[PDB]
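In what follows, a single structure is set out as C-alpha cells and then discussed.
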Amino acid sequence: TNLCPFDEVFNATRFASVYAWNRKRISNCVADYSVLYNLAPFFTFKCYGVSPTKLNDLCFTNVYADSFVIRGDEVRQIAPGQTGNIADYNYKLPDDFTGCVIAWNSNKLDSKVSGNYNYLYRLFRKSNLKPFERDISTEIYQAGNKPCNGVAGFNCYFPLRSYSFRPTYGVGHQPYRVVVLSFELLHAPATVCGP
Amino acid sequence: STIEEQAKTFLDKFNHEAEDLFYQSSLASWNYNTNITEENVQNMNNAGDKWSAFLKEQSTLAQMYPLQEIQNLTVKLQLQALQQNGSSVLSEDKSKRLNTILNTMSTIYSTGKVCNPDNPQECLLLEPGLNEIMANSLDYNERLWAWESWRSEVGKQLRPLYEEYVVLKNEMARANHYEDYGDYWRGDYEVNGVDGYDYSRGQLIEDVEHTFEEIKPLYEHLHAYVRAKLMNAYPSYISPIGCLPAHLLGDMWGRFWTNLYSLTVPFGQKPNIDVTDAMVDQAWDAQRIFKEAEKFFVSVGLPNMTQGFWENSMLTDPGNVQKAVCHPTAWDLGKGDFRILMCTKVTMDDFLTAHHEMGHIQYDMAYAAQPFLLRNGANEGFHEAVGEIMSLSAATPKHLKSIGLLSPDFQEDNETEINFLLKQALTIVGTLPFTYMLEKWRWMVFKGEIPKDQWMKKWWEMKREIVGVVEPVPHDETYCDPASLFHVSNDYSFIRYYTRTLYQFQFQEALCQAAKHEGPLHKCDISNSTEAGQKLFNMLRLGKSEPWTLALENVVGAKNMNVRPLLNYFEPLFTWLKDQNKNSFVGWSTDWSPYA
Ligand SMILES: *[C@@H]1O[C@H](CO)[C@@H](O)[C@H](O)[C@H]1NC(C)=O
Ligand SMILES: *[C@@H]1O[C@H](CO)[C@@H](O)[C@H](O)[C@H]1NC(C)=O
Ligand SMILES: *[C@@H]1O[C@H](CO)[C@@H](O)[C@H](O)[C@H]1NC(C)=O
Ligand SMILES: *[C@@H]1O[C@H](CO)[C@@H](O)[C@H](O)[C@H]1NC(C)=O
Ligand SMILES: [Zn+2]
C-alpha cells in the first residue's frame, strides 16, 4: 500500500529551467488520480490516450513525472504534433503521445519585480529535436560564414535567453507551471496499475 | 548561407532583446508619470539612455546587411526600419550644435513669458494666461496686444536658431541620400517593391493639392458664414469683403475655430446636447464609464479588456500626496501590459475621450502578434483616425438612447442636427487649410524656393491666398511668427493631421455600408453590428506588415486617399450654407488689410 510520491512534486519550492526540465521515474507504488480528478485546485488539465473517467484499472510499467515552467502562451506547444519555439528548441512530444498534462498559473511565486532572470530557454538551434531528448550544451551558435572563435561577435549568438518574469505581464506572458505525467507501458508485468 | 537567413536570426535576437529593454524604459516612464520624485527621474533617464544606446548600437550593427540582395518583403521592411543612420551621419561638432539648438529652441518656447510695460513682475506664461485670454476675452485691443507681444517676445529668439536648424537638418538629410529634409519627412508614405500598390514620395504633394482643390468650396462657404457672424460681432472692425484677422480665431494661432461656436450658433433658442446632469444624477463613476465603453466595444465583436488593465491602470486623479499629469494617454508597455492614464471627471467630454483612448488600446491590442519592428499603424494617420471613429460612432443620439441615458421623449429635429454639424465643421473643416498651408510653407522653405530674406513675406502671402487670414499689424523680416507654434519649434511633422481628417471619413461610411444604415451619414452608429467590427479588425490586425494602400483598400475599396465621403457627410450643412449665403459674398480679396 505504497502511495506514489505525487504530493512532494507539485508543491516544490522551485522547478528547473525549460531546457533542464526535471524528470522523475516512478514505479512499484499506488497512484490515485481521483484526488485531483474532482478537486479543481488547478486551472488546466487535458490529455491523450487514456480517458480520465475511471481508467486507472489498467496496468502500466513506469510513470514519468516531467515538470517545468514556461510562458503562458507556450502552454499550447506541449501537445503531440505541434511546432513552435518550445516544440523545436526546448521540448518535443511524440506524435502518438499517451499521458496527461496539467498546467496552472504561478504568478504569485515565480514573478518578481524588476525581472526574475533564473529561468533559461534555448532560442537558436542548428537542427530539430528528436522525441525525448536533452540539451545541456553551451556552444556558440554559428549563423554566418566565419568561425566564432568561442566569442560573441558578427553572426555569433549565445543560444540561451532568460524569461524576465515580472507580476505585471499579461495572461499570455505570465509564468505557467506544467507537469506531464506519462504512463509508459511495454511488454512487462506492469506492476504500476494504480487500483 | 543566404543573406536573408543570416538576417532572420539577427532580427530574432533584436526582437527578444528590444522587447525587454522597451518594457524597462516604458515602466520607468510610467513610474515617473504616476509618481514625481527625483529617484524616479534618475531611473527613467538611466533606462531611456540604456535603451537608446542599445538601439543605436544595434542599428550600427544592422547597417552591414546589404538590402539589395534580400527579397522577402517583411524582412526588407524590418531591416529598412533598423538600418536608418539618423543624425549620426552628421559630424560630431555639427551634431552637438544641432542638439544644443533644439534644446535651446524648446526651452525658449516653453519658458518665455509675456507682460505689459510697468508690470515687470506679473508676467503670464503661455498657459493658463495667454490661452485663456485668447479663448475668452472679446476685447479687440487686448487680443491684439497679446498676439503681437507673444509673437514679438519669442520669434526674435527663434529666427537665427531656426535658420541654423534648417541648414543643419538640410545637410543631414542630404548626407543620408535624400534630396532635402522635406523628402525625408515625405518618405513615411513612400511604398516600393510591391506590384500595383506603389506610391511615390512626390505623389503626396499632388494628392494633397488635388484634395484641397476639390475641398475648397465648402471652406469658402464656411469662411463666408464665419465672417458674417464676426462682422455682426464687431460692427466697425471687419470689412464685408475683407479676410479674417489672425487675432480673432479663437486660440493663439487660429488652428481651430472651435471657440467661435458661441458666436456662430445657428439656432440659439435650442440648447446643445449636454448630458452632464444625467451623468451626475445616476451615481456614475469612472469605473462605470469604462465599463460602458467596454460594452460598446464588445457589441461590435472586438475583445474586452483584461484583468491587468483594470488592476494597473490609473482612472482617477490620486490627489493627496501624489502628483500626476492628467493628459489622457493609452500606454502599451508590451508583453500584454496595456494601461490608460487619465484624470476622469463626470462630463460628456470625458465620456467621449474614454472611447477614444479605448479605441487606441484596442488598436494597440490588435497587432500584438506582429514582430517588434512592425507594431505600429500603417502610416502616421491611421492610428488617430481609428481613435476618432469610435467617438464619432458613440456620439450619436441613438447610442445615448441605447444606454438609457436620455429621456425617450427627446426627438431629434433639423435644428439640432444643423447645430451639431456646424460644431463638427468648426473643428474639422476649419483646420485643413491651416495644416496644408503650414506644411506647404515648411516644405518649400526646406526645398529652397523661398530665400531667407523673404521668408515672412511668403509666409503671410498664403495667409491671404489659401487660409484667407489677414495681419492686424504689419510685420518686418526680423520676425519669426511661424516658429512660435508648438510643432515647428520641436521638430515635428505636421501633415499627419491632414490625411487623418480624411481617412476617418473614409472608414466611417465603409463600416456603415456593413451596418445597413438608411439615411444621412451624420447619424450612423456601428454598435450592435458584428460585420462592421470584423471589417475594422481585418485592417487593425495587419499593423505595419503591409503597405498602407492595401490596408486602405481592405476597408474602403480604394487605393488612395479621398475626400468625397467628407463632402457626403457635410452635405446637409453644405446645403444649408448655400441657402443662407444668398446675400453674403463667397471669397475674399488678398490686398485688403485692416491698417490699409
Ligand atoms: C512615490 O514615490 C515615493 C518616493 O519615491 C514613495 O515613498 C511612495 O510610496 C510612492 N508612491 C506610491 C503610490 O508608490
Ligand atoms: C517571407 O518569409 C515568411 C516566413 O516567415 C513567409 O511566410 C513569407 O511568405 C515570405 N514572403 C516572401 C515575399 O518571401
Ligand atoms: C549610412 O547608411 C549606409 C547604408 O544605408 C551605410 O553604408 C553608411 O555607412 C551609413 N553611414 C555611416 C556614417 O555609417
Ligand atoms: C471577456 O469576454 C470573454 C468572452 O470570451 C469572457 O469569457 C470574459 O469573462 C470577459 N471578461 C470579463 C472581465 O468579464
Ligand atoms: Zn488620440
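Swiss-Prot numbering applies to chain B: residues 19-614, in that order.
Header says: electron microscopy, 3.4 Å.
Cβ coordinates come from backbone N, Cα and C, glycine included.
Non-local contacts of B:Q24 (mutagenesis position) by the CB criterion (under 8 A, 6+ apart in sequence, same chain) comprise B:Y83. In the three-state DSSP assignment, the secondary structure recorded for B:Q24 (mutagenesis position) is helix. Here Swiss-Prot notes a mutagenesis experiment, B:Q24 to T, with the remark: Increases slightly the interaction with RBD domain of SARS-CoV-2 spike protein.
Under a cutoff of 8 A between CB atoms, and with a sequence separation of 6+ in the same chain, B:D38 (mutagenesis position) has no neighbours. When secondary structure is read from DSSP and collapsed to three states, B:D38 (mutagenesis position) falls in the helix class. Quoting Swiss-Prot on the mutagenesis of B:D38 to A: No effect on interaction with SARS-CoV spike glycoprotein.
Taking the Cβ of B:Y41 (mutagenesis position) as centre and 10 Å as the limit, one finds 22 other Cβ atoms among all the protein chains shown. B:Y41 to A appears in Swiss-Prot as a published mutagenesis result, with the remark: Strongly inhibits interaction with SARS-CoV spike glycoprotein.
For the mutagenesis experiment B:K68 to D, the note given by Swiss-Prot reads: Slightly inhibits interaction with SARS-CoV spike glycoprotein. Around B:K68 (mutagenesis position), the same-chain residues at least 6 positions away in sequence with a Cβ under 8 Å from its Cβ are B:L39, B:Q42, B:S43.
The mutagenesis experiment B:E110 to P is recorded by Swiss-Prot, whose note states: No effect on interaction with SARS-CoV spike glycoprotein. In the three-state DSSP assignment, the secondary structure recorded for B:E110 (mutagenesis position) is helix.
Under the three-state DSSP scheme, B:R169 (chloride binding site) falls in the helix class. Counting every protein chain shown, 23 other Cβ atoms lie within 10 Å of the Cβ of B:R169 (chloride binding site). Here Swiss-Prot flags B:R169, B:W477, B:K481 as chloride binding site.
What Swiss-Prot lists as substrate binding site is B:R273, B:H345, B:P346, B:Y515, and the listing cites a curator's inference. Under 8 Å, Cβ to Cβ, and six or more positions away along its own chain, B:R273 (substrate binding site) finds B:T449, B:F452, B:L503.
According to Swiss-Prot, the mutagenesis experiment B:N330 to Y carries the following note: Increases slightly the interaction with RBD domain of SARS-CoV-2 spike protein. In sACE2.v2.2; increases interaction with RBD domain of SARS-CoV-2 spike protein; when associated with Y-27 and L-386. The secondary structure of B:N330 (mutagenesis position), as reduced to three states from DSSP, is helical.
What Swiss-Prot says about the mutagenesis result for B:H345 to A is this: Complete loss of enzyme activity. If you draw a 10 Å sphere around the CB of B:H345 (mutagenesis position), it holds 9 other CB atoms from the protein chains shown. In the three-state DSSP classification, B:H345 (mutagenesis position) falls within coil.
Under the DSSP three-state reduction, B:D355 (mutagenesis position) is assigned to strand. In Swiss-Prot, a published mutagenesis experiment is listed as B:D355 to A, annotated Strongly inhibits interaction with SARS-CoV spike glycoprotein.
Per Swiss-Prot, Zn(2+) binding site is recorded for B:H374, B:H378, B:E402. B:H378 (Zn(2+) binding site) carries a helical DSSP state (H, G or I).
Every protein chain considered, the tally of other Cβ atoms within 10 Å of the Cβ of B:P389 (mutagenesis position) stands at 18. Under the heading of mutagenesis, Swiss-Prot lists B:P389 to A and annotates it as follows: Slightly inhibits interaction with SARS-CoV spike glycoprotein.
Following the DSSP three-state reduction, the secondary structure of B:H505 (active site, proton donor) is coil. Annotation for B:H505 (active site, proton donor): spatial neighbours B:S511, B:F512, criterion Cβ-Cβ under 8 Å with sequence separation of six or more. Here Swiss-Prot flags B:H505 as active site, proton donor, drawing on sequence analysis.
Here the residue is the original one, but Swiss-Prot notes a mutagenesis experiment at this spot, B:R518 to G: Increases very slightly the interaction with RBD domain of SARS-CoV-2 spike protein. Under 8 Å, Cβ to Cβ, and six or more positions away along its own chain, B:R518 (mutagenesis position) finds B:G399, B:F400, B:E402, B:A403, B:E406.
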Task: Chain A neighbours, filtered from recorded positions B:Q24, B:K68, B:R273, Cβ-Cβ distance under 8 Å - done: B:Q24
Task: Additional residues surrounding Zn(2+), by Cβ distance to the B:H374, B:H378, B:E402 centre under 8 Å - done: B:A348, B:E375, B:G377, B:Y381, B:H401, B:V404, B:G405, B:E406, B:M408
Task: Integer Cα-Cα distance in angstrom, B:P346 (substrate binding site) to B:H374 (Zn(2+) binding site) - done: 10
TODO: Fewest other Cβ atoms within 10 Å: which of the recorded positions B:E110, B:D355, B:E402 wins that one? Let me know.
DONE: B:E110
Task: Other CB atoms, at most 10 A from the CB of B:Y515 (substrate binding site) - done: 20
Open item on the list: Quick test of your reading of the structure: among the recorded positions B:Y41, B:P346, B:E402, whose CB sits under 6 A from ligand 5?
Closed with: B:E402
Open item on the list: What whole-number Å value do you get for the CA-CA distance of B:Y515 (substrate binding site) and B:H374 (Zn(2+) binding site)?
Closed with: 16
Task: Shortest C-alpha distance to B:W477 (chloride binding site) - which of the recorded positions B:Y41, B:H378, B:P389 - done: B:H378
Task: Inter-residue Cα distance where the pair is B:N330 (mutagenesis position) and B:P389 (mutagenesis position), in Å - done: 25
TODO: May I have the list of same-chain residues other than B:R169, B:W477, B:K481 whose Cβ is within 8 Å of the Cβ centroid of the recorded chloride site, in sequence order?
DONE: B:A264, B:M474, B:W478, B:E489, B:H493, B:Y497, B:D499, B:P500
